[PDB]
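This report refers to the structure that appears directly beneath it.
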Amino acid sequence: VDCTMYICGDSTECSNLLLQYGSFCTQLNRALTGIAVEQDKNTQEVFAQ
Amino acid sequence: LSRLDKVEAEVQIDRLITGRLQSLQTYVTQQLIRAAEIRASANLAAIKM
């Protein structure tokens, strides 16, 4: 998820307001990327034996 | 606290409280899920032992 496109969409005005909450969009994208890499790990360790 | 009188300050402080408390909740939730992952790995290591 692009946390900024989700929360604000195209708006620059919303994007500037959003930046004042700081790291939260980075935390969200980092969590979803970790979940995504775990799915390749899961398939690797089940099938690539 | 150096700069605004009490009733104007209280609104600004309530904004800081809200966002900081949400940052703490995010931390403690992610730590509870990491704790479950390490707990599972510790149970596996106890079995391996």
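Numbers in chain B come straight from Swiss-Prot, and the residues shown are 981-1029, in order.
Structure method, as recorded: electron microscopy, 3.3 Å.
In case you wondered, yes, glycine gets a Cβ from its N, Cα and C as well.
All chains included, 7 other C-beta atoms sit within 10 angstroms of the C-beta of B:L981 (variant position). Quoted from Swiss-Prot for the published natural variant B:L981 to F: In strain: Omicron/BA.1.
DSSP assigns B:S982 (variant position) to coil in the three-state reduction, placing it in neither a helix nor a strand. Under its natural variant annotations, Swiss-Prot gives B:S982 to A the following note: In strain: Alpha/B.1.1.7.
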Local Cβ density at B:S982 (variant position) - other Cβ atoms counted within 10 Å: 4
